[PDB]
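Asker: This structure is in structure tokens; I'll ask about it shortly.
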Number of protein chains: 2
Amino acid sequence: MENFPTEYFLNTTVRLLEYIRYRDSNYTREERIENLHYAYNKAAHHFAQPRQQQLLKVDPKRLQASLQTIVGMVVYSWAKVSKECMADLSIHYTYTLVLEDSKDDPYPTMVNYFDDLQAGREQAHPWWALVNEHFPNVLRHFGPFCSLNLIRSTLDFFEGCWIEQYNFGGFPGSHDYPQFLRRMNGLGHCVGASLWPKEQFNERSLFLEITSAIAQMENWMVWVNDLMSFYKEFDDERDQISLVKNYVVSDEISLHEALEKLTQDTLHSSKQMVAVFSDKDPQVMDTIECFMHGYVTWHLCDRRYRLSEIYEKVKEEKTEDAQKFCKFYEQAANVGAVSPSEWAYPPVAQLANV
Amino acid sequence: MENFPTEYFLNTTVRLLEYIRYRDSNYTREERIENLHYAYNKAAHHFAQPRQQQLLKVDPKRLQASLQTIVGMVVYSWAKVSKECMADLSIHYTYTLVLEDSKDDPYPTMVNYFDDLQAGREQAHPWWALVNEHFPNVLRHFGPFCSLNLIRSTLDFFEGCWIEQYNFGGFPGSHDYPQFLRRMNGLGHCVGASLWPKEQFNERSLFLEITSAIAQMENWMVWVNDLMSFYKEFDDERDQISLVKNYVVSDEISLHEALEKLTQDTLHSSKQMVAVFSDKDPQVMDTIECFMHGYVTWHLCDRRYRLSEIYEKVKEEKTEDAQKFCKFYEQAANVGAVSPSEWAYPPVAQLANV
Ligand SMILES: CC(C)=CCC[N@H+](C)[C@H]1CC=C(C)CC1
Ligand SMILES: CC(C)=CCC[N@H+](C)[C@H]1CC=C(C)CC1
Ligand SMILES: [Mg+2]
Ligand SMILES: [Mg+2]
Ligand SMILES: [Mg+2]
Ligand SMILES: [Mg+2]
């Protein structure tokens with residue numbers, strides 16, 4: 001491509017939103033804010049601890065911005081979990097996001113990974129040291145099966161970040177590479193399994209549905225991002241190994257053909273997602289529907305994805321899509337547009353400096 | 001039908017061995033046997049230890065049969081790894097095969113999985129106790145990156161077996177379930193990464209190729225089995241939740257449509273497998289080609305897959321398939337057909353009983 005497929009983007013987006021049934025919720029801005037600040041505050045105090053401040057090498061400003069981007073995603077998507085749950089999930093997912101930062105080679109620190117694990121000795125890699133130490137606060141909200149899923153997916157993620165360091169889009173013809181990588185660093189099963197706290201659900205009772213949820217949520221969650229994230233990533237010459245971009249390199253297809261591959265999967269996933277869970281345990285479909293809608297809300301609201309920019313362009317345009325989009329956007333805006341000043345405070349740096 | 005597409009089976013298989021370039025090797029029967037007995041002997045002595053004999057609850061006969069099925073698969077596929085390597089890999093993969101047996105619910109034993117792991121306390125589940133204890137002998141043949149892969153994939157496998165106990169083929173319409181499950185219990189990355197001992201390869205030097213190998217081998221390895229295993233697996237009352245069978249249940253398609261899907265993926269995988277690695281480091285393509293051919297050899301040779309039965313019903317036909325099928329089957333049973341009496345002895349029970 002040359003310029004952004006604005007309209008095509010609009011169409012697909014609108015379609016995605018319809019398929020999932022993007023409608024208003026009883027999750028008020030007062031509530032969103034209540035939770036945002038709760039989660040943010042617990043996390044902030046956590047990342048402000050000296051030990052964390054030391055072992056986690058991250059630019060203060062990025063830790064701040066990342067923590068905020070995470071708390072938002074969690075609060076807006078795990079709408080049904082408890083406040084403490086959102087908090088602890090926020091701390092975990094902030095750790096994972098921060099790891100994408102380290103340029104440092106894992107090799108030397110991963111050499112005795114298994115021996116130290118089995119021995120109970122703190123890991124050599126500082127990230128694992130902090131993360132595995134904190135993990136119990138996340139795992140306490142879940143049952144054994146879901147916990148196993150969170151554990152695995154996180155391990156998966158670590159490897160993903162490692163592979164990512166090589167900035168490799170796959171050898172041309174290596175068709176299986178792209179999705180292999182996307183799943184590797186997508187945290188699919190972590191997200192999927194983290195949607196079912198043992199306080200509101202029963203793994204054994206809903207094993208089949210939970211397992212199915214994980215299986216399906218994994219792809220929906222990553223593809224919806226790759227999709228809605230396509231606008232911010234379009235011109236970012238720094239971001240060179242994204243799913244779509246790798247489809248191009250590995251499958252040797254046009255950036256458009258690749259974008260098409262994505263949209264198709266995204267939609268199909270959405271459809272089947274609804275098809276499967278609609279007539280299932282109401283409490284399930286609920287958590288599932290809330291996550292999907294919240295996930296889309298957050299994407300549309302976080303400046304990280306600069307979607308507000310495509311809002312202006314098609315704002316006054318009088319076509320169908322352009323309008324259906326703006327309506328949806330405006331929808332989310334009313335519940336999701338919240339000035340950080342209302343919840344994200346004080347800054348992590350400040351709590352730390354004390 | 002409740003019959004068996006014997007024709008498509010033969011055709012697909014040929015196309016398969018053709019794509020992979022199924023040709024003779026310099027891996028003589030004397031050599032195969034030398035390795036078979038080496039691996040078997042080390043493993044046998046291992047599984048005959050009192051601790052192992054206790055914690056691993058398996059019917060002696062099955063442990064015996066399984067151990068033999070594993071040693072064979074390894075020796076015939078990891079043709080380039082050292083003898084000790086094949087041995088240790090045999091011990092690990094025998095553990096994984098045996099786990100498919102336990103009908104026991106993992107839940108209660110997995111409740112403190114993470115806390116015991118981080119603390120260095122032996123796992124509650126006896127399998128993990130034995131497997132994690134032994135793991136170092138497997139991991140010593142690899143570098144940190146490949147080790148991580150073996151570790152993850154094995155964890156993945158454990159979950160797979162858990163999900164398997166529910167004998168669930170997926171909710172109709174849950175299109176992403178099948179492959180999710182297949183990969184979960186396929187040991188894809190374990191196999192893929194175990195092909196590169198640090199004694200013959202350099203993870204850092206061949207990171208890109210090794211990573212790509214894992215990414216591609218994962219699907220080829222599982223699909224080729226699902227394919228060649230489509231025999232002994234169908235006329236069953238046990239593992240009724242196979243990949244193909246689940247495609248049917250989840251994608252709501254005919255057993256034939258499902259079978260064609262597999263064969264399409266299997267071939268394509270094969271095609272690209274060759275396309276990608278041919279012009280790559282010769283030593284790589286070599287390990288890769290040997291694994292593929294050996295993997296097919298072993299399937300054709302192990303009783304477990306009863307492929308000898310389709311040999312007879314075609315050992316005398318005209319089609320360029322039933323004939324071009326035995327042309328290989330023959331070769332297979334030439335360097336691969338080996339009476340257990342020549343290597344698998346004494347029996348594990350015997351060493352144990354002493
Ligand atoms: C970057 C964010 C928050 C979301 C985009 C989705 N990603 C596929 C994953 C990236 C790492 C995390 C923490 C969660 C999910
Ligand atoms: C089952 C066997 C031995 C070979 C075919 C491939 N499997 C599907 C894999 C999963 C289970 C193991 C133990 C090994 C590899
Ligand atoms: Mg993206
Ligand atoms: Mg990114
Ligand atoms: Mg099979
Ligand atoms: Mg099986």
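When the header is checked for method, it gives X-ray crystallography, 3.0 Å.
Cβ atoms are placed via backbone N, Cα and C, with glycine included.
Copying in the features that Swiss-Prot gives for the protein in this structure:
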type	residues	note
BINDING	B:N225, B:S229, B:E233	Mg(2+) 2 binding site
BINDING	B:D239, B:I241	Mg(2+) 3 binding site
MUTAGEN	B:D101 to E	Leads to an increased KM for Mg(2+), a reduction in kcat, as well as to the production of anomalous sesquiterpene products in addition to trichodiene when incubated with farnesyl diphosphate
MUTAGEN	B:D104 to E	Does not significantly affect the KM and kcat for farnesyl diphosphate
MUTAGEN	B:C146 to F	Leads to the loss of activity
MUTAGEN	B:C190 to F	Increases the KM for farnesyl diphosphate by about 1.3-fold and reduces the kcat by about 2000-fold
MUTAGEN	B:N225 to D	Increases the KM for farnesyl diphosphate by about 6-fold and reduces the kcat by about 28-fold. Leads to complete loss of activity; when associated with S-229
MUTAGEN	B:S229 to T	Increases the KM for farnesyl diphosphate by about 77-fold and reduces the kcat by about 9-fold. Leads to complete loss of activity; when associated with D-225
MUTAGEN	B:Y295 to F	Does not affect the catalytic activity
MUTAGEN	B:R304 to K	Does not cause large changes in the overall structure but increases the KM for farnesyl diphosphate by about 25-fold, reduces the kcat by about 200-fold, and leads to conversion of farnesyl diphosphate not only to trichodiene but to at least 2 additional C(15)H(24) hydrocarbons
MUTAGEN	B:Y305 to F	Does not cause large changes in the overall structure but increases the KM for farnesyl diphosphate by about 7-fold
MUTAGEN	B:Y305 to T	Increases the KM for farnesyl diphosphate by about 80-fold, reduces the kcat by about 120-fold, and leads to the conversion of farneyl diphosphate to an approximately equal mixture of trichodiene and an unidentified sesquiterpene hydrocarbon
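Where in this structure would I find these features, and how exposed are they?
Answerer: DSSP assigns B:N225 (mutagenesis position) to a helix in the three-state reduction.
Taking the Cβ of B:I241 (Mg(2+) 3 binding site) as reference, residues of its chain lying under 8 Å away and at least six apart in sequence are, in sequence order, B:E164, B:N167, B:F168, B:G169, B:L181.
Taken residue by residue with DSSP, B:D101 (mutagenesis position) is part of neither helix nor strand, so it is coil. Counting Cβ atoms from all protein chains shown, B:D101 (mutagenesis position) has 15 others lying within 10 Å of its own Cβ.
A C-beta separation below 8 Å, combined with a sequence spacing of at least six in one chain, links B:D104 (mutagenesis position) to none of the other residues.
Residues near B:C146 (mutagenesis position) in space but far in sequence (CB under 8 A, at least 6 apart, same chain), listed by position: B:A193, B:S194, B:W196, B:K198, B:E203, B:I210.
Taking Cβ-Cβ distances under 8 Å and a sequence separation of 6 or more, the neighbours of B:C190 (mutagenesis position) in its chain are B:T96, B:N149, B:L150, B:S153, B:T154, B:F157. Secondary structure from DSSP puts B:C190 (mutagenesis position) in a helix.
For B:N225 (mutagenesis position), other Cβ atoms within 10 Å of its Cβ number 20.
In sequence order, B:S242, B:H299, B:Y305 are the residues of the chain that are 6 or more apart from B:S229 (mutagenesis position) and have a CB within less than 8 Å of its CB.
The local packing around B:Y295 (mutagenesis position), expressed as other Cβ atoms within 10 Å of its Cβ over all shown chains, amounts to 22.
Sequence-distant neighbours of B:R304 (mutagenesis position) (same chain, 6+ apart, CB under 8 A from its CB) are B:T69, B:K232.
Secondary structure at B:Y305 (mutagenesis position), as computed by DSSP, is helix. All protein chains considered, the CB of B:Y305 (mutagenesis position) has 20 other CB atoms within 10 Å.
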Asker: Here the binding-site residues are B:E233, B:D239; which one has the lowest number of other Cβ atoms no more than 10 Å from its Cβ?
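Answerer: Fewest other Cβ atoms within 10 Å, among the binding-site residues B:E233, B:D239, is found for B:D239.
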Asker: Select the closest residue to B:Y295 (mutagenesis position) from the following recorded positions, measuring between CA atoms: B:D101, B:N225, B:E233, B:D239.
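Answerer: Closest recorded candidate to B:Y295 (mutagenesis position) by Cα: B:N225.
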Asker: According to DSSP, does B:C146 (mutagenesis position) sit in a helix, a strand, or coil?
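Answerer: Assignment for B:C146 (mutagenesis position) reads helix.
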Asker: Between the Cα atoms of B:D239 (Mg(2+) 3 binding site) and B:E233 (Mg(2+) 2 binding site), find the distance and write it as a whole number of Å.
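Answerer: Given the Cα positions, B:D239 (Mg(2+) 3 binding site) is 7 Å from B:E233 (Mg(2+) 2 binding site).
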Asker: Measuring Cα to Cα, tell me the gap between B:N225 (mutagenesis position) and B:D101 (mutagenesis position) in whole angstrom.
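Answerer: Checking the Cα atoms of B:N225 (mutagenesis position) and B:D101 (mutagenesis position) gives a distance of 19 Å.
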Asker: At the Cα level, what's the spacing in Å between B:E233 (Mg(2+) 2 binding site) and B:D101 (mutagenesis position), rounded?
Answerer: 16
